[PDB]
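The structure appears right after this line, and notes come after that.
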Amino acid sequence: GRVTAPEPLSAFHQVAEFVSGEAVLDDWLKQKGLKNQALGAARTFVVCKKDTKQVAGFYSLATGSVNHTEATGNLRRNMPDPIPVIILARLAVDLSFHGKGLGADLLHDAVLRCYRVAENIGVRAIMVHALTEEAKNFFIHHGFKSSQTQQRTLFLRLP
Amino acid sequence: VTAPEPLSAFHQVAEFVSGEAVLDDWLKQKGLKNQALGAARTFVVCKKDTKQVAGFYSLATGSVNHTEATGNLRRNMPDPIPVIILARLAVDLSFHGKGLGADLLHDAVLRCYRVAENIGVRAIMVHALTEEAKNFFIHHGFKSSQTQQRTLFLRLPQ
Amino acid sequence: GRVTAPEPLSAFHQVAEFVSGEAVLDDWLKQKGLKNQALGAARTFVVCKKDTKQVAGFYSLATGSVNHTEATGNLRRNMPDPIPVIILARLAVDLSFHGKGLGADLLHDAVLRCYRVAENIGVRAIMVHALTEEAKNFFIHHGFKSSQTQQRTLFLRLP
Amino acid sequence: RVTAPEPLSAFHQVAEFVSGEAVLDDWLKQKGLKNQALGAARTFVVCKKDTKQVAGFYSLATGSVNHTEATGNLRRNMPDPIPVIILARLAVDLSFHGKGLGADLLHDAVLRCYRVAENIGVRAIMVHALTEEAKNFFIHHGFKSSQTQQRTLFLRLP
RNA sequence: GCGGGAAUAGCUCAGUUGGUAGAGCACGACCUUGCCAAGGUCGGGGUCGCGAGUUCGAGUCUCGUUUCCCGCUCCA
RNA sequence: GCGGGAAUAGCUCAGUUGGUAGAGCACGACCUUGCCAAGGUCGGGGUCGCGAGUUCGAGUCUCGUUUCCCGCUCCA
RNA sequence: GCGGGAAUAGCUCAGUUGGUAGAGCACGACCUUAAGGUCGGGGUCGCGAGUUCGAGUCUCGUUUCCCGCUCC
RNA sequence: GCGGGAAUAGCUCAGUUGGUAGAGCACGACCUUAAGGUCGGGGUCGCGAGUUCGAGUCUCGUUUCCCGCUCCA
Ligand SMILES: [Ca+2]
Ligand SMILES: [Ca+2]
Ligand SMILES: [Ca+2]
Ligand SMILES: [Ca+2]
Ligand SMILES: [Ca+2]
Ligand SMILES: [Ca+2]
Ligand SMILES: [Ca+2]
Ligand SMILES: [Ca+2]
Ligand SMILES: [Ca+2]
Ligand SMILES: [Ca+2]
Ligand SMILES: [Ca+2]
Ligand SMILES: [Ca+2]
Ligand SMILES: [Ca+2]
Ligand SMILES: [Ca+2]
Ligand SMILES: [Ca+2]
Ligand SMILES: [Ca+2]
Ligand SMILES: [Ca+2]
Ligand SMILES: [Ca+2]
Ligand SMILES: [Ca+2]
Ligand SMILES: [Ca+2]
Ligand SMILES: [Ca+2]
Ligand SMILES: [Ca+2]
Ligand SMILES: [Ca+2]
Ligand SMILES: [Ca+2]
Ligand SMILES: [Ca+2]
Ligand SMILES: [Ca+2]
Ligand SMILES: [Ca+2]
Ligand SMILES: [Ca+2]
Ligand SMILES: [Ca+2]
Ligand SMILES: [Ca+2]
Ligand SMILES: [Ca+2]
Ligand SMILES: [Ca+2]
Ligand SMILES: [Ca+2]
Ligand SMILES: [Ca+2]
Ligand SMILES: [Ca+2]
Ligand SMILES: [Ca+2]
Ligand SMILES: [Ca+2]
Ligand SMILES: [Ca+2]
Ligand SMILES: [Ca+2]
Ligand SMILES: [Ca+2]
Ligand SMILES: [Ca+2]
């Protein structure tokens, strides 16, 4: 049983029953996702359970900057300071749907959206802070490369 | 002039002059290189039926801390605040007064609205290079920071 | 099973019952071992089943020389031509005793004997002709190093 | 009169050695000790009664000779090549000629070769005679010249 | 932009010297009793990134070009 | 003997323009629900062979010295 | 491994159809003008067995050395 | 989210014990040297409802904007 294609979070999605195992991700979804969509703090995208409005996973994007000091030499080569980036702020899949490949589908939609964004505005890389080791390996397998200074911070270059 | 289009190796930037040399040399030296590195997106309007650039603006993702941000900008916001930086905006002196600067800024602001549908963006932010530049941006809605007086913001009505 | 320490082949040792899996080696023992010991073509040393004359393993030594062309530059540095060597001509273990580590013990006795001999007469290295590739790996594992020309010819320099 | 044979070392004084054959003497002085270290030869010297001045020496090294240069006596029922010990060097300082020192050196060498042939296959001792005096000397002590190379002689070991 | 390093088999690499193409893993087949695991062998796959040059001879030396990596430079 | 190269963690190795040390394997602990083989993580681990010298500052440059390697030379 | 030869005086060798072991050299001595010659001594025929009236000699076995070929 | 403020003429604002809607700037004509002066025009008091004899004013609901704090490992 798969799920729908990603769609912007709205006031109609039921997020109350969402649990990812990571308290920060779940609490963020339930408390601030929609409010931020209104506030311009982030853009959230959800996939729902087949033919429901119950969210099975989500990712959130926001513009960002990384200082040269906290960036790897590869990233900062011939770049302004700070370096322009897009922050993959949140990426979480309900535990009930782990293994069905929802995280990989979400990350794929996110990367595509970041490409489309980069056509219009300067973006050196996508940046994520992995919350767990499972998360780090997830991102490393899908092309991301950990930092040298902060080893749980990963980047993916776009061009 | 032409309608806005991405910078490419084909645009004539060698004779571009805006009165701020930093902007002109930025165009000529880094516009395209940054286009390649993903440090900025530059858009130019040209002298009709030429590849001669008459004006441009550059966009880049960014963030501003709550301390350098106005309270309207940081209201109920994470830290830092996600923004799009109007990194560069210049018009050749040959085209001053025709209202081209406002057209450039407008195209840029629209592009940021379209972007804000896909990614979190609280405001457009610019570092005004002169007092004229600061006044221009204030005339088009921007509001100076309280801390840094040449940093101005323009909020995006979602 | 358990065997005595190595001793010269003689007319008292039962070599008719030797089987090692290698037909050349077994036929060599049975046909030429004792006569060559008499003729000085080789010196053979055997280990027997403690309290038997049944040969469980043997090695045969004989002087030799190798030309600069088949010698590695390490071997030939500042050396006459040919190079003086001692030839590990034969080394085989009876099938009843494989796995008991007897081949390595024999090789150890042989190397010791060559050291004692090099005390009296110039010897640059021990040289052996590996009969199998497994044998080559055995000798490489115990310190031997293949030549550049023939990889089944291996040397061991003496201290 | 001299000491009993002993291995060459950095302590033996060989600069004053003269045997009449310059090749042998220069070999002693230039290569004896280095070859002792390299495993190219094992050298043994007899000294001048409580000195480190060498009066004579012989050098041994393993070797093999092909059947073509072997006498039929040497190759009878033998592999090819034939394993031998090479008496590479044997020389007496002229100051001790006639005293029978060469025979004593050869005898010590032959004994050492017996003791070696106990441990490793050795068909014969082989020497390359440099002069006719030398060839006849080796022939007098039992050696037998080759059929092909007339300056190469063999001595079989019982 | 300046400097340095890299590019050799599907992957990871070795190749000091200017002198016949390499190893481990992967793949096809075979060997060990008929399958076969471990060990071994055979085979496919390389204009040694590409191109030009010196030499009797180039992975090796020379030059041009492509790409990647690492340090520094830098646009608030 | 002439020439070239090397020595950096228990092992195999990187280390840039002279600006205060790193990787893989190995080791101790943890994850794998626990334990266990594989995999992943965290962590500890160096007079950069030795000595001297230059320098504000040495893994880096100079010299000496110990050891090893590669090419050539060479004693039928 | 196959094949062939040798063993007799200190040395080199002879010893036909089986009948006490021969010649030169060498060695000791002598003759005279170191040489040549003469004189003198030494075997038991590698070993063992057998045939024979009788064996250096023939039969068989064996020891040692040598030569050609074979060969890992 | 907690707290505070704003909305009345084109603009800046007043209209406190609740009574046809007020001043300045600005706008049109005119006086004179385009500033000053004179004259003239413009609302329906953010919206809706309620109390009141009567609501710009009081009560409640609501719309938009603004300020301070809070905040997203
Ligand atoms: Ca659930
Ligand atoms: Ca112009
Ligand atoms: Ca058996
Ligand atoms: Ca002298
Ligand atoms: Ca470069
Ligand atoms: Ca590759
Ligand atoms: Ca390489
Ligand atoms: Ca080569
Ligand atoms: Ca078969
Ligand atoms: Ca192949
Ligand atoms: Ca090809
Ligand atoms: Ca090429
Ligand atoms: Ca390639
Ligand atoms: Ca190619
Ligand atoms: Ca040519
Ligand atoms: Ca080549
Ligand atoms: Ca190049
Ligand atoms: Ca080491
Ligand atoms: Ca190194
Ligand atoms: Ca340092
Ligand atoms: Ca020092
Ligand atoms: Ca450094
Ligand atoms: Ca040095
Ligand atoms: Ca015979
Ligand atoms: Ca006799
Ligand atoms: Ca005789
Ligand atoms: Ca005869
Ligand atoms: Ca006479
Ligand atoms: Ca007589
Ligand atoms: Ca007798
Ligand atoms: Ca008779
Ligand atoms: Ca409020
Ligand atoms: Ca109004
Ligand atoms: Ca107003
Ligand atoms: Ca007011
Ligand atoms: Ca009223
Ligand atoms: Ca006016
Ligand atoms: Ca007035
Ligand atoms: Ca109204
Ligand atoms: Ca009423
Ligand atoms: Ca109210």
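Residues 2-160, in that order, are what chain A shows, numbered as in Swiss-Prot.
Per deposition record, X-ray crystallography, 3.1 Å.
Placed from the backbone N, Cα and C atoms, the Cβ positions cover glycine too.
For A:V25 (mutagenesis position), applying a Cβ distance below 8 Å and a minimum sequence separation of six or more within one chain yields A:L132. Here Swiss-Prot notes a mutagenesis experiment, A:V25 to E, with the remark: Mild attenuation of toxicity in E.coli.
All protein chains included, A:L26 (mutagenesis position) registers 21 other Cβ atoms within 10 Å of its own Cβ. Under its mutagenesis entries, Swiss-Prot includes A:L26 to E with the note: Protein is not toxic in E.coli.
Mutagenesis annotation in Swiss-Prot: A:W29 to F, described as Mild attenuation of toxicity in E.coli; the structure shown retains the original residue. Taking a C-beta cut-off of under 8 Å and a sequence gap of six or more, A:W29 (mutagenesis position) has these contacts in its own chain: A:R91.
Neighbour count (other Cβ atoms within 10 Å of the Cβ, all protein chains): 24 for A:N37 (mutagenesis position). According to Swiss-Prot, the tRNA binding site annotation covers A:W29, A:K33, A:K36, A:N37, A:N75, A:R77, A:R78, A:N79, A:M80, A:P81, A:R91.
For the mutagenesis result A:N37 to A, the note given in Swiss-Prot is Mild attenuation of toxicity in E.coli. Taken residue by residue with DSSP, A:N37 (mutagenesis position) is part of a helix.
A:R78 (mutagenesis position): 11 other CB atoms within 10 A of its CB, across all protein chains. Quoted from Swiss-Prot, the note attached to the mutagenesis of A:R78 to A states: Significant attenuation of toxicity in E.coli.
The note that Swiss-Prot attaches to the published mutagenesis A:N79 to A is: Attenuated toxicity in E.coli. Spatially close to A:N79 (mutagenesis position) yet at least six residues away along the chain is no residue at all, judged by Cβ distances under 8 angstroms.
According to Swiss-Prot, the acetyl-CoA binding site annotation covers A:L92, A:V94, A:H99, A:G100, A:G102, A:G104, A:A105, A:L132, A:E135, A:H142, on the basis of similarity to another entry. In the three-state DSSP scheme, A:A105 (acetyl-CoA binding site) falls into the helix class.
Experimental mutagenesis at this site is recorded by Swiss-Prot as A:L132 to E, annotated: Attenuated toxicity in E.coli.
A simple Cβ count within 10 Å picks out one of the binding-site residues A:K36, A:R91, A:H99 as the most packed, and that one is A:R91. For the binding site of acetyl-CoA, formed by A:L92, A:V94, A:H99, A:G100, A:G102, A:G104, A:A105, A:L132, A:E135, A:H142 according to the record, the largest Cα to Cα distance is 18 Å, rounded to a whole number. In space, A:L26 is the closest of the recorded positions A:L26, A:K36, A:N75, A:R78, A:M80 to A:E135 (acetyl-CoA binding site), judged by Cα positions. For A:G102 (acetyl-CoA binding site), the Cβ neighbour count at a 10 Å cut-off comes to 12, with all displayed protein chains included. A:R91 (tRNA binding site) carries a strand DSSP state (E or B). When other Cβ atoms within 10 Å of the Cβ of A:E135 (acetyl-CoA binding site) are tallied across all protein chains shown, the result is 11. Among the record's tRNA binders, A:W29, A:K33, A:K36, A:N37, A:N75, A:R77, A:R78, A:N79, A:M80, A:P81, A:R91, no two C-alpha atoms are more than 37 Å apart, and one pair sits at exactly that spread.
Annotation: A:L92 carries the greatest number of neighbouring Cβ atoms among the recorded positions A:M80, A:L92, A:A105, A:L132 [cut-off 10 Å, Cβ to Cβ]. In sequence order there is nothing to list, since none of the recorded positions A:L26, A:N75, A:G102, A:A105, A:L132 has a CB under 8 Å from a CB of chain B.
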